[PDB]
Each structure stands twice: as structure tokens, then as C-alpha cells.
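Asker: This is the structure I want to talk about, given as C-alpha cells.
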Protein chains: 2
Amino acid sequence: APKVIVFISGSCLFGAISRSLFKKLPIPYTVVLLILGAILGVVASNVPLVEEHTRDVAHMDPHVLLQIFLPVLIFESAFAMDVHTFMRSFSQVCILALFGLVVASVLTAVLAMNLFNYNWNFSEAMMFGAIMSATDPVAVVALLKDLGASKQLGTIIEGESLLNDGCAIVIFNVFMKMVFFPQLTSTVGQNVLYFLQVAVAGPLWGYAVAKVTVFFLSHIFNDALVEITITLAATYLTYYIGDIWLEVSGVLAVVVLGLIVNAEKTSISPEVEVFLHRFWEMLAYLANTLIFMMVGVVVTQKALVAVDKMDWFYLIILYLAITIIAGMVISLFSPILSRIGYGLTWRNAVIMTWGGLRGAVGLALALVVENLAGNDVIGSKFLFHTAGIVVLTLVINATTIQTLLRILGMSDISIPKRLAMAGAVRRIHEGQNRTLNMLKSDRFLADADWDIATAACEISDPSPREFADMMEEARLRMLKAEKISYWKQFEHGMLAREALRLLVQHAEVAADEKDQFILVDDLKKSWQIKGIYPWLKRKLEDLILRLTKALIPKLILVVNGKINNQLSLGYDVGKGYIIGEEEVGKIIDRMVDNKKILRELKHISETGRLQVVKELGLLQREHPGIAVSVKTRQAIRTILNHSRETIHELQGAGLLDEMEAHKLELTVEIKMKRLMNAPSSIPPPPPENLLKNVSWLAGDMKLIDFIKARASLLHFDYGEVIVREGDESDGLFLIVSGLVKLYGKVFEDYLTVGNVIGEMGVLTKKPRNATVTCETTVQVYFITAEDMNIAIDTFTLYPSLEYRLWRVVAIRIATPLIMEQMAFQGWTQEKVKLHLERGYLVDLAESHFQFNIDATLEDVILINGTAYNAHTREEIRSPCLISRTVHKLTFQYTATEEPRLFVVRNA
Amino acid sequence: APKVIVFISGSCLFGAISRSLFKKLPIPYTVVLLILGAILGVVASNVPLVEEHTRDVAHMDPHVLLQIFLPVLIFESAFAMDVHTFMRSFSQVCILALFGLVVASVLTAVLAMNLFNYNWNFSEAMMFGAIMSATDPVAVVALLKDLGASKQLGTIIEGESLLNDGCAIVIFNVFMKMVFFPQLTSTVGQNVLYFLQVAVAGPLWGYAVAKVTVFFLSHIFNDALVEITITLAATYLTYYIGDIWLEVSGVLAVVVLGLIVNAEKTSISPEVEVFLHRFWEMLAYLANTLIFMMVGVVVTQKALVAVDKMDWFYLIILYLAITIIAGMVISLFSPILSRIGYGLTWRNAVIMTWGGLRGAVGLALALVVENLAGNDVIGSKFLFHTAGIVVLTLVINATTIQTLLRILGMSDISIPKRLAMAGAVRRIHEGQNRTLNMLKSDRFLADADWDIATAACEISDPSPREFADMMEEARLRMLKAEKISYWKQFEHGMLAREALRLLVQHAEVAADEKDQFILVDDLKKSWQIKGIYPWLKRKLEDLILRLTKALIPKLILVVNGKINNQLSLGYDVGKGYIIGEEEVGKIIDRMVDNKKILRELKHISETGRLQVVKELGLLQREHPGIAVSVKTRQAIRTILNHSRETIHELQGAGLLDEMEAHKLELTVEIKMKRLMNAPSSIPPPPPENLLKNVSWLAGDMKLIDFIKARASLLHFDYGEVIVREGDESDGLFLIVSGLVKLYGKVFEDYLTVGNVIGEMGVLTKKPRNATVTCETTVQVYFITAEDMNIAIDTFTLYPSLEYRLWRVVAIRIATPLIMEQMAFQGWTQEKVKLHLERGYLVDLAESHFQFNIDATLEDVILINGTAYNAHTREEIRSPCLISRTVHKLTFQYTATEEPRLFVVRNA
């Protein structure tokens, strides 16, 4: 009877002990596992009882490693990394990893044939070279996360290592079949059919199974067990069919399935995702520790008997050669990746050629060769060299990668993240100190030992020359302010993960730029990359065997989704840059003191803002329906994010527990899941629908009837001028289609479909502010001024039309004042807009044209009329913010400027 | 070659389909699984290919069910329930479940022997009864959670079902060995040794393994993989040794191990706990669905061939009989456990005798008997009757339990939980509406389709007669106010889960009481329980083979922990009642309008408060060191809870992401884990340690030296009077040991160690306010008033001694004023104290004896002196809260009452 319980339980215990002991040291814990296996091998060789309890797991069948261990390791490597970043980098990852592995394998094989004194064939040498080009990603990314360096390097290394592992597995299988089973014959047609099966139909089978699984899982809400069991059964069935089809080369199907499933954010709830990740992590951890123990035992028992000093010399030579050829291939193929438009730096390449740590895939393949060789010495040589190379890499490269990162300067921390962390932990410490001072004076806790409490309230704490000086300080100021603004926008819930990554990466790239602060052309490449052949295919299918007829409309949906996935990123990037520039425009005046410097800074910032807003406007013009769809998605996403923030704030006030927190977060996540299933092609609304969607027109059917019965459609062509400066306010416009340029006294702005021009001209009855000119063929809605006066005099409800118009223009006027006057550390544009939305407009007629100032209200803004105060005879003219010290506001009644105040109350 | 892939994959798919389809219906989804298995059995009987793909899993070895399925089901039943409540109910759960199951098994066996026409022995009948007396907890607790009834009933049902399952497994094993393997002989000594092995040494082995595992896991921080793998390997090794020892009756060891491990909140991380729970949930789910499929197949193929109408008649009779005998045994044994003190009600007794749903344990045992019987008809009869009873229970009892719950009136919701949910969802809706109004006027999102957004912002929405009328309304007001106050105290983070449960359960019990609102003795039974054997054992060991000498000090630690586990609950319960009573007393005055009624209510509430505070003080006097330890634990726990609340509030302001949220929450949880490992016996600190721990003395070593150089230690016996009303303030006291009663003009309070008497009489130099009398022999620290004046004149730093004394007495004075004036819905006592900690005493000598009023400061309290205002000639006398409308504060300089103001600002 085989005995396996003691070995596996002892391996679990040894893995735990070695994991805990060597966490602080930079050397990985797996070399300790190999050492323990070696000691156990000596003991089992010299003691028969330990041999009886060791040999059943130490020398297993090679099909255990080929059919159980290796698929688990490779699938966990695929399943434990980000998928969207891999998709964004695959165009270079594929070519780099595949051709680098091919050249490295061929060079190592040639070195084995011509330098090693063993009379090895070409197939044995190619098996040898495929074994020793198979890196380990998890150790490298653990080191990178521990050192806190850039994550783009981490995901690039992860993708390169996964492709290396897959190609090495395929090449090893192909040459093992030739070396150990020579009865099988090969022809050119059979070889090309085998390549077509392995490289094309395998991943296609995995893709199909993953798609069917995700389609089935979408129909299931709030069921973790069903999702977990269905995902695991689909994984097993994919592996099983691919296995009985392609032997060891059928791992690409489950690799593709893992990549597809890991990218799911709607059909699979986050708790299911974290359970599946921990499940596969534990399985791969067990396989790793078992493999290292048995390779230690077998190396000690068999390999070290038949080695000489020449084998050690060959080991050192091979260790030098693999690093040299890796550096050679990366240096040779770096210019080719540079010419394609997505290159890599020099420091990143230096880290890349050094972080090639070998792992358990090569050790498993060497164990397979050792089992299959039998009494031949080739298996012993394979195991000796593979174990030596693994030990040398884990001993040298793992310790020197942190040294190289420190020397090369990639270990620095980003300033906004450090500032946010420091502010959070200092706020935590101040709150804890306040709690301590509260507790020390308690009537009941007046007898405790306060030394323990004071020790336990501690956090882990995670001339033209001067002109050039101020201009470089201003450049640094814009860089850091843009960085913190983009971070705040992401934290509020505006920017997406990909959009935030692109924005901060471009900011880091452009920090060293001196000609321009932020180039609009890179952002243009970010959003103006549509028009790709999917769009032409969609047009062709629109202008265009019964199953083919049924399948034709089903590609329209998928190509619409493909266009949407890029339009959303482009819109997010452009909107984030616009909001960041608008936020930095306010704080840059207070801190920059040189008049000419701030003049040219404002000039370049303004012109960049006009270019990005114009480009976004024409981009919306080009693709209407997908634009409407992504705008709706963004609106509902922001609504859900603010609901989540409301839940968190209610938790922070001590009014709701984690049970109800999960209960309401589940409803929010369900709403998000049903949102992501919405159609991605909403047709553009008719102009009457947009007229019914005006902010100060909704809620009153008779108002919309009155407006639509007496409004006019006006069409304008290129270059037309609708209104000019100083003209009498003829009426209120509404841009319902096209782009329009509003410029004059000397500001500029570009307005699009859905905006209203002339609210202030109709309400306050002053002439036009600036000249409005044409850009495209614009259709607008026209309502005359006398029309609007009649409409104002008609409706007199509690939310009257005049009140709504004045509230809209009041928030519009008061947002810059509130933002500029209280631009503290943490006052963003959206926070100011929401705070003003919490306010209301005060009618002073009911208060006998007088107003008091309390302490509960936060802001009081004078927007129309002139404010007076008998106390010290204060006089304030609109538009201005009322000072905190004025306590009485008296107003006069005059027909030219009615007194209108906008106040904000607190909770 | 056996074929098992199609059957298991189809069972997974069928379980998913039946789970999703029958979620809304109250009938469980497992009857659909049995129906599908029956159809598959018919098809496989009539088609040879389906039989070939079915018979390998449909007819498995009985050792698969005995060694794999049943341990998994029983361990998951043990592992998936709260354990602390199981200890709190075990004293009745053990006797009720064990004796009820024994009587039910014997009655069912007698019914099988005498009524069924099958000539069955006594051992076969007892096997029958043990099979039919094994219930199922998961279905009934799912129904109870869906209907939202009380959770104590669910806990009782879970424990009763787990004991039923364990002892039914034991009885079935014992009688199966006699029925099917009669070569084994039995004697009295062998039987009693077998009982000693099964019932005593098995659970002891499980307890020992669980304790060693928890001790090993305590030494590992921030390692999920090591904890998960070590816990799972310990579970397997416990099961394996208990299995090879006691066959099927060795499941009690893993049941005990699961119960112990489920209690771990420090050594095992919450993420590890949720992973392990989901893991065992999935394993038990697979076992359940597989069992139901094979029981359907085998019932159709074999059982339904040898069944007549008499068998159906016997099935109905047995279904009536099992329910009748369950009701009979619960009604007979209800008075016995009612006389012990902890009884059960009538409605709960009616409900719990109906929720005896049979499940997969009895089905697995019937399948085992079917496999072992062979060609005999006894196995077919067992399977037929067990399947029929399972079907009848799942069809009748599961549908009628919700009807009985609705009729009996326990489906109601608690008022504070409903109010909290309603407030939270309405705040969410208001925030979403504000976000919608913000988005509809955006310059960029002015083209989206707003119907989708407006539809998607929706929440799931989860005469003496009149005198008696007002008194009953006042009783309802106290009940609701106490309930909401206890809930708020729990949510903030002082009340423990057990303490909150006890408090709300006693409130619900006492809601119908008319003699008293809350009985003090019912809580004395909650804190005064430690007059038991552990205290005397600790005393004996204190006043008291080398391993025995080393083990003697190690029982002191465990008995100290056992005392602490009850002292903490008592302190939490008493403190929660005290705080809730204070809050309701501060809030009941504005609500009640009858003067005599509120006078009597205040009198009775005050008397209750004095009794509970006196009892708590004497309890602290009884056990000093454990009391100091629990007070320190409570202080650090409150500090950590407020740090967690700070993290949540920072997230709710949109300044921190989930990654950094988990990063800092991990540090907080690590600090909590290292706090829970602290010693549970801190010796009482010396009196000088208390003298150096005063709130207005810390931070200045010279101050403590000056005080200690001229302080006096005063001893008093029972009945002594230290100060009386109207006496000149001789000095400042400090109670350093004992209890003291401060009563007079007509309030009354009880003070203990660590409190200071006479701060106001020294600071303001007015005579004493109330007479201070003695309760126990008190040691106090006395400092003369002249020495205090000298110390005041000596130290003149920025945080001067006079400033600290005035700040302490200022917060003490101003807490009731703020907590009474503006006690809205959501302002608790700790909230007022924490808000007041942010304030400061403002200095008017620097400000030329005049003070302005800002619009950002929240509270301004006049505490010393008289406040004046030339505007409208306002005059306010201390102590009073400054009205919101007063804008100017001017003060005069007079030696009798120096003007001291306490102001509060915001962030």
C-alpha cells in the first residue's frame, strides 16, 4: 500500500515554516524547501523506514506532473494577473515573448550540442533548451510589489513569463515525443496539421467554452455557490477535452479560459472572484511546495551520484550564457519594438533581462525527463543542470534585483499617493488622540492601565536666471497639481481605471517636458483611434445559410460593443483632462506671483483646453449613437458611485453596521450588473425629446406644450454668425445639433448639442456678452424674448419657471466664486457643485427686503441686486460672496436690478 | 472503466438549474433533484447506454457515503453556525436534544416492530428509528432568514439538529454493526469501553488537535495561504485518526474541531474564515446534490418494484407518528427545562416541532442500508420509507412553517432596525436625486438619454382613563427610546454582540411589563455569575510530577481568561444600560407633557440608575485585577473602533480608495489581534500611579513631583462623613480605593476609584454643593486648597494647570447643555463629548474683554462670568448656551467671576 499522508502533511508544515521564517529576507523561501528535501533524501537513502515513507511521492508517475501539476501551475499563472492591461500590451508582448523564447531556446540548444561533452542529438538539446527557458512570474511580481515600484513593468513581466511558459511547454512536448517515443513518425502535412490544432483550434475551443460559461452565468443573480461550481466544472471540462485531444499542449485552452473569465466584472460577483483566486492560489501553492520537495529528494538520491567538477564548470558557463543571450535578444529586439510605436526604455530593459527567475515549471519538466529516461544519464544531467540554474537564479537575481531597482531610481514613490497616505494617517492619529483624551476623563474608565492604551494607539506609518527659476517652479506646480487633481477625480468616481492609468502615465512622461506641459496629441491618439476596421465592417453589414442570415444582426451588437469599449476610454480621458485643467486654473493664480508668467501660463492652458474640447465635440459629432450610449453609462455610473459614497459616509457616522452595509452594497452591485447589460446603441433623440429634457422645463407638461407650440428650428451652415456683441437679446437658443463657437469680451468656449445660449440675456435683459459663430451645420431651437416674458408671466407655481431659471444661472455664477474664495486642500469642482446643489435661492420680498446671518448656514452669495448693511454701512455689489463677518443685509426695491440671494444651509 | 464525468457534471448543472428556478417558491429545490433522478432512473432502466453512464455513481460503495459524504455534511453543519450562542444555550440544548432523540428513536422502533407487518427484529427497528430521527438545519434556517424572524430560534434549531445528527449517526452505526455483521460479539465491559471511547475520548482528541492548531496559527501574521492550508490539513488529520479509530462514530472529533475553530476571531483572519466557510459550503452542496440524484435513481429502479398499497398506508401512518411523538416529547420535557430557569415559550415550542425537516443524512444512511442488505427487501423498505418521509416533510412542513410564523405573529420587524433602514434608504434617495439634478445641467452630459438614468436611480426599498393613556404612551416611549439608544451604542462601537443581544432581548421581554420598566436583578443575573467554581479553584491554586509543577501556573492563566470572559460581558451590559438610561432621561422630558407623570418616571429611572451603578462599583471592588484588565481592553477596543470609523468617514468623503482602505484596515486588524493576545490579569496599580494618571496632571513631571511632595493619604471606615453641604472647600479629593456616595442639594451619585471630588470648589472658591458619605473603607488623596492655589500660581505654561482644570470642568458643564438644547435624531452622549473635545476655552483678556461671533463655529457656551451685548442689550448668565442670533459678546472684568467661554470650531 502506497504511503503518501506523512509526506504531504510534512510538506505542508515545512512550507508553512519556511514561508514564515524567510519573509523578511529577500531570498525566496523555496530554496529552503529544496534544502529540506535534500536532507530528507540523505536520511531516506540511509534509513529504510524513511525511504518507505518517501519513495511513493518522491518518485511519482510523469503523468501526474503532466496532467495535474503543470496545468494547475500554468492556469494559475494566467488567472492571477490583470487581463485588460495584457490586452492593451499584447501587440508587443506576443512578438517579444515568442521570438525571444525561440531564439533563446535555439541558442541554448546549440550551446548544449557544441560545448557540453555529452554526445547529445539536436532533439535532446532542444528539449534541454526548452526546459531552461521558462521563467517564474510570481516571485518577480512579489519582489516588485514589496519594493513598491511601477506596476506596468510588473504586468509586462507577467505577460512575457506566461507566454514563455506556454511556448516552452509546447516545444518540450514536441521534442519529448521525438526523443523518448521514436516509433512515432512525422511528415510535413502531419506537422502543419498539429500546429494548426495546437495554436489555433485549442485557444478557439477555450474561448468558445468561456463565452458559453459567461453567457450562462449572466442569467444568475445572487448565487455564489452556483457561479463557483459552474466556473470550476467548466474549467475541468475545458482542461479534460483539451487534454484528451492535445496531451500537454492542450493547456492553452484553459489559459485562454482563465484570461477571459478573469476579465469578467458583471456576470461574476467580486466575492466569487476572490474565492476563485484564493482557491487556485492554494492549489498552485501545494503543487509548488510538493515539486520542490521531490526535486530536492531526487537530486540528492540520483543526480549528485553521477556528477563531476566538469559538470559544475558547465553549470557556471550555462548560467552566464542564459543571461547573456537574454540580454542580447532584448537589446536586439528593442529597436524593432521602438519602431512599431510602443517601445521600452533602457532601465526597464535592464530590469527585464535580470528578472528571469526560474521556477517549478522547468523543475517539473526535468523531473518528467528523469522519470522517462530510466537508467540513462541524460535524465540525471537534466535534473542537475535545471536544479542548479533554479538555485543560482533564486540566489543571485532575487537579491540583486532590489539593488538594481534602488540604484536605477525606480523605487521612488508618487507624490499624490504619499500625500494622501500621510494625510489619512495623520487624521487617524489625531482622532485616536481625541479618543484618548475623551477616555481618560471618563467616569467609568477611570481605573484602567493607561500605559497599554497609550502604547496601543500607534499606527504602522506606511535677472533672467530668477525668471527661469520661477518658470521651472511653475512647471513643477502644474505637474503636481494635475497629478493630485486627476487622483481626486478618480477617487470621487469620475475617471476609470484605464483612464486614470493613462492620465497619470502621460503626466509622468510629460513631467520632464519643457516645450509644452501636456501634449494634446497623445490624448488625441487616446480618443481618436476609432474608425478601425470594425467600424467599416459595421457599415458593410448595415448596407448588407439561414443561420448566416440570423448571425448577421448578431455581429452588429458585438461590433457596437467593441466601438463602445474605446469611445468610453476616450471620453473619460478627455473629460478628466478638462476637469483637471479647470481645477488647476483656479489655484495657479493664488500661488504664482509673476504677472507675465501667469499670463503666458493661462494662455497655454486655455488654448490647450479649447483644442481638447473642440476635438471631443467633433468626436461626438462623428459617432452619435455610441456617444449617447456612453454618456448614459457615465451618468448612471456616477449616480451609483455617489450612492456607494453615501453608504460609506453613513458608515463613518456610526449609523449603520456591516450587515446592512453588505445588504445595501449588494443592491448597488445588482443595479450595476443590470446597468452593464444595457444595449450599447441608443439612437439619437429627436429634437423635441431634447427640448423636453431641459433642466428648467421638466416636470410641467403644459410648459413643454407651450414651448413646443411656439418654437422655431433654425439651420445654419459653415461660417454663419447668429448673434454678435452688444446686440439686443432677441431670445433664448438651444443647440440641438452641431458645434458652435462663443468668443468675445475676450474669453472663448465651444458649445455642443444640448446647451442653452442666452439665459442671462433673457432673464436680466442686458445685451449680448460675446459673438457666437458657426463651426458645422448647426440646428438650433429659437424662442423669442417676448415669448419668454409671456411664459414667465404665465406660470406662477411654487417651483416657478423664473425661480428655476434664476437657480440655474445662480449656481452657474456662484461655482467660480465658491471655488476660488475657499480653494482649500480638498475642494474639488464636483464637491462645490454638489454643495451649491444643496442650497436654495432666498426670496427677500417675504422678508421685507432684509436678511440675517446665522451660524448654521455655510455660504451666502449675492447674485442679483446690491446688498447694503446699516451696521458699519457695508455695501456689496453683485456678483460677490458675502463676507463671514457681515450679519445684516438690507436691500432696496428697484426695477432695474431685483435683489436675488443664493444661500446654502448645512445638514 | 468506470464512467463518472457525465453524471457529476450533469448533477452540477441540474443543481444549478433547480436552484435558480425554485428560489421564489417556498418548496425547496431538492425535490426537483429527486424528480430528475427518478426520470433518469426510468430512462437508464429502459436504455442500456444511460445505464452504462449512470450505474457507476448511482450504485457506489457504502464506504464512500460513510467515509466521505457523511463527515463532510456533519462537519459543515457544525462549522456553519455561531458557536458562542451555542455555548450560551448548550446547558439546555444537550439535555433536550439527546433525551428527545432517544425517546423518539425508541418510539419509532417500537412502532416499526409492532405495527409494520414486516417481521423486524429490535436492532433493525432501532436502525430504522435512528435513520428517521435525523433532521436538517440548513433548509429551516434558510426559511427563517427569508421570513426575517427571531435568530435565537434559528440558533436553538441549529444546535438541536446538530445533536440529533451526531447521536443518530452513533446509534445507526452501533445497530448496523449488529444487524449486518453478526460475527462480532458484545459484552458489558466492551460496550462501556466503546461508549467511553466514542463519547469522551473522541471529542477530547478533537479539542486537543484544535487547540494545538490555534496555538500554531497564533504565531503567523498576514499569511492567508499558510492559515488555510494548516487548518485544512488539521481537519483532515483529525478526521483520519478519528476514522481509523472509531469508524463512522469518529465524526464527533471533527465536529468539536469545527466548533472550536469557528470561534476564532484573533488567530484566524476574517478573509480566511470566509474562504473556509465558502469552501465547506461548496463541498457540502456537491454532496447534497449527488446524494439526492442517486437516491432518486435507486428509489425508481429498485425500491418501487416491491411496494404495495399497504406500504403507502404505513408511510402516511409513520409520517403522522413522527410529528406526534416529536410534539409529545417536547411538551413533556418543556416543564423540566422550564424549572431550571432557562425555559422556552409556547409559540417557539409549536414552531420548532414543525421544523423537523429531514435531509440528506437519513437518505445517505438509507442508501448504506440498501447497499449492505443486498437482495433482501429490508433495504428497499428502508429506502422507500426514508425517501417518502423526506418528500412529505419538504412538501408539507416547509410550506406550512411560513404560514404558522405569520399566524403566530413572530414575522414582525424590530422598530429601531426598520427606522435605521428607512432613514438610510431615504438619505440614499435624496443623494441620488441631488446627483441627478447636478448631472442634468452638466456642460458635457447634456446629450444623454435621461429616461434610462431616471429609471436606474431606484432603490430596492428593503379623568383617570386619560392618565392611564399617557402613562402607557410614556411606557412605549421609554421602550422605543431605550431600544434605539442601545442600537446606537452598539453601532458606535461600545456594546458587544453578546451584550447587545442580551440588552435588546431583555428590552423586548420587558416591553409588556407594567410594574417596572427594566428590572435591575435581571441584569445582576447577567454580571454577578462569577461566584462559581473557577474563583474557588483559582484561590486554591494560589494558596497551593515535575510536569505537574510546571502545569500548575498554566491553569491560573486559563481560569483568569474564564473569569474575564464573563466580567467583560457584565461590564458591557451594565455600561450600556447606564448610557441608554442617561440618554432617555435627557430625551424623555421634552416628549412627556404631564408633570406628575414625568416626575414619577424620572424618580424610578434615577433609582434604577443608582442601583445598577452601585452594583457595578461593588463588583469592581470584588475582583480588582481582572477589572483593570477588562477596562484596559475596553479602552483599546473603543480606540480601534473609532480608528475604523475614521477610515470609513475618510472613504465617504471621496479621499481614499479601496486598496488603501484594505491597507489601513489590515493594520487596524493586526493591532486588534495583538491586543487580544495581551495578559488578562493586570495587577492593581499603586495609588501614586493613579495620582500620576490624572487628566489635568499628565505631561508635566514637575507638576506630579509638586503634588506628590505634599499630598496626604486619608483612610476612612464605614459611615464616616468627609464633607457636608455649605462647608468651605478645604481642598481637592481623589478616590483611590473604595466606593463613596455624593448626595445632596437633591441629586445623588456614586463614585469609585479614579474620580475627583471638589474641582469646582477649588477653581471657583464656593462652598460645597452636596454631602459626601461613605460606603466601604475608602483610601483617598487629599490636597489642601492653599497648596492648589500655590500650584496654580506656580505653573504658567501655555497648557497651564488652571487652563486644564477649567477645560475639564467646562466640558463637564457643557455636555448636558448641548445634549439637551439640540438633541435631534442622532446626537448621542458620546457624540456630544467627542464634539466638545474639539473645542477650547477662548481667552478674553487678550481680546480686550469682547468676543465676536463667526459663521463657522458650531457651539459657543458661556461657562464662567456674565455675557453682555450692546446690540439689543442682551444679558446672559452662566451656565447657558449662547443663542444663534447673538453676534456680539462683551464682558466686564471683575474678580468674583472671571469670564470664561468655551467655543467649538469645525474642520
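Chain B is numbered as in Swiss-Prot, which gives 74-535, 571-652, 811-1011, 1031-1192 for the residues shown.
Cβ atoms are placed via backbone N, Cα and C, with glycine included.
Sharing the record's features from Swiss-Prot:
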MUTAGEN   B:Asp238 to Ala  Abolishes sodium:proton antiporter activity
BINDING   B:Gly1043, B:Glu1044, B:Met1045, B:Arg1053, B:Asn1054  3',5'-cyclic GMP binding site
BINDING   B:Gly1043, B:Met1045, B:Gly1046, B:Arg1053, B:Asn1054  3',5'-cyclic AMP binding site
MUTAGEN   B:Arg1053 to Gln  Abolishes cAMP-induced shift of half-maximal activation voltage of gating current
Asker: So if I measure Cβ to Cβ from B:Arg1053 (mutagenesis position) and keep only same-chain residues at least 6 apart in sequence, which ones fall under 8 Å?
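Answerer: Expected: B:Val989, B:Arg990, B:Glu991, B:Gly992, B:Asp993, B:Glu994, B:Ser995, B:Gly1043, B:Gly1046.
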Asker: Gap validation: 19 unmodelled residues, flanks B:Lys1011 and B:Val1031. CA-CA distance in Å?
Answerer: 4
Asker: Whole-number Å distance between the CA of B:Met1045 (3',5'-cyclic GMP binding site) and the CA of B:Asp238 (mutagenesis position)?
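Answerer: Their Cα atoms are separated by 66 Å.
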Asker: Restricting to the chain of B:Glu1044 (3',5'-cyclic GMP binding site) and a gap of 6 or more, list residues whose Cβ falls under 8 Å of its Cβ, or answer none.
Answerer: B:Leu998, B:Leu1090, B:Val1093, B:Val1094
Asker: When you measure from the Cβ of B:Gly1046 (3',5'-cyclic AMP binding site), how many other Cβ atoms are you left with inside 10 Å?
Answerer: 21
Asker: Can you give me the same-chain residues 6 or more apart in sequence from B:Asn1054 (3',5'-cyclic GMP binding site) with a CB-CB distance under 8 Å?
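Answerer: B:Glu991, B:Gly1010, B:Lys1011, B:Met1045, B:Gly1046 - these are the non-local Cβ neighbours of B:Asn1054 (3',5'-cyclic GMP binding site), listed in sequence order.
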Asker: Distance between the Cα atoms of B:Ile652 and B:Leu811, in Å as an integer, please; the 158 residues between them are unmodelled.
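Answerer: In this entry the gap's Cα endpoints measure 15 Å apart.
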Asker: For the missing segment of 35 residues, report the Cα-Cα distance in Å between the flanking residues B:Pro535 and B:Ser571.
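Answerer: End-to-end across the missing region, Cα to Cα: 43 Å.
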Asker: Pick the one among the binding-site residues B:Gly1043, B:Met1045 whose Cβ has the fewest other Cβ atoms within 10 Å in this structure.
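Answerer: Fewest other Cβ atoms within 10 Å, among the binding-site residues B:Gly1043, B:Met1045, is found for B:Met1045.
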Asker: I'd like the number of other C-beta atoms within 10 A of the C-beta of B:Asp238 (mutagenesis position), please.
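Answerer: Around the Cβ of B:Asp238 (mutagenesis position), 27 other Cβ atoms lie within 10 Å.
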Asker: Which chain neighbours of the 3',5'-cyclic AMP site, leaving out B:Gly1043, B:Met1045, B:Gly1046, B:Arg1053, B:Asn1054, have a Cβ atom within 8 Å of the mean position of the site's Cβ atoms?
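Answerer: Nearby residues not in the site list: B:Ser995, B:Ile1042, B:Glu1044, B:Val1047, B:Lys1051, B:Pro1052.
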